[PDB]
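Chemist: Take this structure, written in structure tokens, and hold onto it; I'll ask about it next.
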Amino acid sequence: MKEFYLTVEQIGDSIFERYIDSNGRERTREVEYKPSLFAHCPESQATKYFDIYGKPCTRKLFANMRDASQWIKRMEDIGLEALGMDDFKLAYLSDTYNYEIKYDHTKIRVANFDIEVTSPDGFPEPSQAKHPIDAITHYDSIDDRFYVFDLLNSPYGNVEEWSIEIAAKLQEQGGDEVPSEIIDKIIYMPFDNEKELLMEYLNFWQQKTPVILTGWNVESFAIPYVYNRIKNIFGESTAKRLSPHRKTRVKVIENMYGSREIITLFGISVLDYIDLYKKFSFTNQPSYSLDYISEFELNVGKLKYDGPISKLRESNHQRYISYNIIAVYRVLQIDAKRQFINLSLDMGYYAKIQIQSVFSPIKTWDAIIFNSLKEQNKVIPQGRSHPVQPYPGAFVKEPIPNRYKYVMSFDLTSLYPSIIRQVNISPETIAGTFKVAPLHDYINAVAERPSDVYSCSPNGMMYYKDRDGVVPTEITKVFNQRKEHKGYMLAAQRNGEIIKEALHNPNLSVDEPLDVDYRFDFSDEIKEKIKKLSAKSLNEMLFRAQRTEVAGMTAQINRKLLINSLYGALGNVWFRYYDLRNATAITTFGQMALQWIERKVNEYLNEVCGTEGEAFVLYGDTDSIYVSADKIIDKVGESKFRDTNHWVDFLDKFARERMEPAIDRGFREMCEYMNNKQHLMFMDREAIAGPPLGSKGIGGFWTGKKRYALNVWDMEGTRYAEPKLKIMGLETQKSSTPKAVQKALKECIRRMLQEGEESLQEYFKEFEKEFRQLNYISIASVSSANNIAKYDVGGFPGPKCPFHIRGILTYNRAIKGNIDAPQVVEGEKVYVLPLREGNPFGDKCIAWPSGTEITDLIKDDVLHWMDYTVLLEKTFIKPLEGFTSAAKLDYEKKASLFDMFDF
DNA sequence: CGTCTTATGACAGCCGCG
DNA sequence: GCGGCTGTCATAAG
Ligand SMILES: Nc1ncnc2c1ncn2[C@H]1C[C@H](O)[C@@H](COP(=O)(O)OP(=O)(O)OP(=O)(O)O)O1
Ligand SMILES: [Mg+2]
């Protein structure tokens, strides 16, 4: 098989690479790399290398990288361009790996660990690292074993060995419920002393050296902590054993309050799972404690223990060890579901970068573009510095705030990348400019055709159609990968809906979940095998369909991000090809394209419909249009449709067979009008929304820009067995909104759109009646702990100081000197509750770390002094009032004037 | 070392207001 | 002692 890299580092004049040879064995190299850079030269200077604009360059080979850096600064001291790849690590991979990398993941040692550390005086700081590590669980993907390092003896207790037999037992038999799947994969190692455990851990680290280090929060806790603890006991030299190349870096970043350390292990790609989640998950969570995320991702209970963690090792060492194990395992199950490491490797090897550079899309693209550029023997520009500058973005329509009964929506397939292609927008494909008319004339088609030689954008730019661009090129490859995985995702989602109808009446049977690829549309035979199955068999099938869909999701949405991020890279001063003429060519074209097609969509329907000058497009954002479908439904009445599904099928058939080709006609005309390389503007039918047949439900409603809800029956060819609410922007969708309140506002919106005004008031009346009974956490608001320092007037609120910030200050006074209480960390989320007048906390509100409960020290005061009236109005009724008004509804009851007829 | 603009709402403080 | 406005902040939609 082909050879592929594991890690790579630059150290001085030596490149340190770990890799896999033709055999699948893992080797290392120390390479004394001889990089090449480039400089322009006169025309008559024969050469194979040219810059991207067409200009001759001579290659300058160098003895070593220091000398190549020495040259880059001198070229600037003189002030001439130093073209080429300034980052020599990427150049070396590009040299060593002159092909498309296919990689054997089973040969890649992904390690996954967590440590435990008892502390009676509050959170154990890794900076200091002043407490014993009393447990570590290190899972190794190659061995497929969890290595448990256990400390029987410590200043904080002498404990007996952990019993696997006990750990296996269920928590109702008095055990730990450590999963079946992992009981035969634990290798357990008790230790008398710390020094011993550590040394063994280090030796173990040497023979099973992690290529990808991951885990929950390891980057800010685990890694730093083991490093410093080992460093303080055995000296810094021993600590460096953690790096296979024996080189490390300490990035101390003293927050305005206390210390904080970041350790770089050369030779290892640390991918902390917390960061991979934030980037790739497309969620904004109330809290990021593993405990919370496990719940959310896996529907799986909180690892339970009595008393505080600080004395679990002494109370119940058995539990203590088991939780450190299951903690490791959970991250493995989350990744089984989400595939973020899989993703990371894909992009990583695709771009040919260090795996941990998947976090920076600027890096990713620089390497993709360089590699692509290198094979055509072209020289890349030098990165140049730039001031930051605003530039205009997308166009959003102001919708008339109303109820909407029948709504059909349409959206462009990857707008900004398609534009990039359609127009051939790239650094080296720029043809010049042209005098631009008010954009509203290009929208209307009045303005002079800007050029009939060059491909154009309404911002005034012109592009070549002859030659093809680096960016269009590279953006197209990844787009197709996106497209493929989107295909599988959407199929899985349909297969999901087919299984959902099957369990409306499952065949009384003892059967077998079918052996099938959930990525593809269930064929007839298998659909007819489907309904003959049992609930047990069918649920397993659903579960699996769902796991496929989610996996397709990840692959799809993250590749979508990467390309959209190429666009965003164009508007970013740090990007080698940073360029605002291109960035605005994209967005301005986006604006024209969205309004242009509004006009056409509005024109065609007024035609086919009968009237003239009726606004059918009620709304649109960047690349979407939401068309009102009332008058089209009105062209057959309420009668002719048997059931709900009959008018859905209709609209779908109408969109597909009448509207779409009209759209297509419109967009290819615009393509001509703009003289673009290729027509690539596609609006796929997205949503079909309305009320269920002969019900008093409102279908949809807009409140303003970015704020609407709809009742959807079909989303992009998927015919849900249950109508699903599509809610955008409203507080139900915001992680700041209290949990129970998200659920309530949602049941409301579901009530307005499906049932009607009647149902709303009924449920509204119930909710406020029961409100005071809800769990304080479930009804707390969430915010981020930012800039506490800045607003701290020596203990009290400063000028301008925000609500949640104010809440945090009151907390910190109410926990003065108490070091057992959880402090609040900068940047992390807090729960927020308002306080009643006269409370003993001083202020009108309080805040505490989210994902956790408030410490007992204040727990019972906050619960007494809690302010429900305020909470209900600010968090539930104000929001509901917003929705209510727009929809023309009341959520309560008007002044009868017919009350005179009571009883 | 470093994706982007557009837009909403909860709040704070400012200002006018017999 | 408020409703209208502006700016800061947190957080959505694309
Ligand atoms: N995270 C982002 N960064 C930069 N630009 C974005 C981002 N999200 C969206 N955009 C811009 C460019 C998109 O093409 C345009 C419309 O976005 P959107 O419709 O969500 O997806 P898309 O049109 O790129 O693909 P698709 O509609 O197929 O999911 O808005
Ligand atoms: Mg789109």
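Residue 1 is the first one shown; counting continues down the chain.
Recorded method for this deposit: X-ray crystallography, 2.8 Å.
Placed from the backbone N, Cα and C atoms, the Cβ positions cover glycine too.
Swiss-Prot lists A:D411, A:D623 with the feature Mg(2+) 3 binding site, giving experimental evidence as the kind of evidence. Look at Swiss-Prot and you will find A:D411, A:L412, A:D623 tagged as Mg(2+) 4 binding site, backed by experimental evidence. Under the heading substrate binding site, Swiss-Prot lists A:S414, A:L415, A:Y416, A:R482, A:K560. While the structure shown retains the original residue, Swiss-Prot records the mutagenesis experiment A:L415 to M with this note: No effect on base selectivity. Quoted from Swiss-Prot, the note attached to the mutagenesis of A:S565 to G states: Increased incorporation efficiency of correct dNMPs; when associated with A-567. Among the mutagenesis results in Swiss-Prot, A:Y567 to A has the note: Inserts both dCMP and dAMP opposite 8-oxoG rapidly and with equal efficiency. 100-fold increase of dAMP and dGMP when situated opposite guanidinohydantoin. Increased incorporation efficiency of correct dNMPs; when associated with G-565. The residue drawn here is the original one. For the mutagenesis of A:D621 to A, Swiss-Prot gives this note: Drastic decrease in the efficiency of incorporation of dGMP. The structure shown keeps the original residue. The annotation that Swiss-Prot gives for the mutagenesis experiment A:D714 to A reads: Complete loss of viral replication.
Quick one: how deep are these features, and who are their neighbours?
Modeler: The Cβ of A:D623 (Mg(2+) 3 binding site) lies under 8 Å from the Cβ of A:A394, A:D411, A:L412, A:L415, A:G590, A:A593, A:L594, each of these being in the same chain and 6 or more residues away along the sequence.
A sphere of 10 angstroms centred on the C-beta of A:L412 (Mg(2+) 4 binding site) encloses 22 other C-beta atoms.
Under DSSP, A:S414 (substrate binding site) is assigned to coil, being neither helix nor strand in the three-state scheme. Using a 10 Å Cβ-Cβ cutoff, A:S414 (substrate binding site) registers 22 neighbours.
A:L415 (mutagenesis position) has a Cβ environment of 25 other Cβ atoms inside 10 Å.
Long-range Cβ contacts of A:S565 (mutagenesis position) within its own chain (separation 6+, distance under 8 Å): A:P361, A:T364, A:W365.
Spatially close to A:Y567 (mutagenesis position) yet at least six residues away along the chain are A:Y416, A:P417, A:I420, A:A583, A:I586, judged by Cβ distances under 8 angstroms.
For A:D621 (mutagenesis position), other Cβ atoms within 10 Å of its Cβ number 18.
The Cβ of A:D714 (mutagenesis position) has 22 neighbouring Cβ atoms from other residues within 10 Å, across all protein chains displayed.
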Chemist: Starting from the Mg(2+) 4 site formed by A:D411, A:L412, A:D623, give every other residue of that chain whose CB sits within 8 Å of the mean position of their CB atoms, in sequence order.
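Modeler: Other same-chain residues near the Mg(2+) 4 site: A:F410, A:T413, A:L415, A:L594, A:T622, A:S624, A:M683.
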Chemist: Within the same chain, and leaving aside A:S414, A:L415, A:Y416, A:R482, A:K560, name every residue whose CB is within 8 angstroms of the centroid of the CB atoms belonging to the recorded substrate site, in sequence order.
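Modeler: The answer, listed by sequence position, is A:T413, A:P417, A:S418, A:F479, A:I563, A:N564.
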Chemist: Counting only other Cβ atoms and using a 10 Å cut-off, which of the binding-site residues A:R482, A:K560 scores lowest?
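Modeler: Least crowded of the binding-site residues A:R482, A:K560, by Cβ count within 10 Å, is A:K560.
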Chemist: Report the nearest neighbour of A:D621 (mutagenesis position) in space among the binding-site residues A:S414, A:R482, A:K560, comparing Cα positions.
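Modeler: Comparing Cα positions, the candidate nearest A:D621 (mutagenesis position) turns out to be A:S414.
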Chemist: When you measure from the Cβ of A:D411 (Mg(2+) 3 binding site), how many other Cβ atoms are you left with inside 10 Å?
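Modeler: A count of 20.
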Chemist: Near ligand 2, meaning Cβ under 6 Å from any of its atoms: which of the recorded positions A:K560, A:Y567, A:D621, A:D714 fit that description?
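Modeler: Going through A:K560, A:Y567, A:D621, A:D714 in sequence order, none turns out to be close to ligand 2.
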Chemist: For A:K560 (substrate binding site), name the DSSP secondary structure in the helix/strand/coil scheme.
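Modeler: DSSP call for A:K560 (substrate binding site): helix.
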Chemist: When a 10 Å sphere is centred on the Cβ of A:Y416 (substrate binding site), how many other Cβ atoms does it contain?
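Modeler: For A:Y416 (substrate binding site), the count of other Cβ atoms within 10 Å is 25.
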Chemist: Does any of A:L415, A:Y416, A:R482, A:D621, A:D714 have a Cβ within less than 6 Å of an atom of ligand 1? These are the recorded positions; tell me which, or none.
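Modeler: Cβ under 6 Å from ligand 1: A:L415, A:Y416.
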Chemist: To the nearest Å, how far is the Cα of A:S414 (substrate binding site) from the Cα of A:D714 (mutagenesis position)?
Modeler: 21
Chemist: For A:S565 (mutagenesis position), what is the secondary structure by DSSP, using just helix, strand and coil?
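Modeler: In three-state terms, A:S565 (mutagenesis position) counts as helix.
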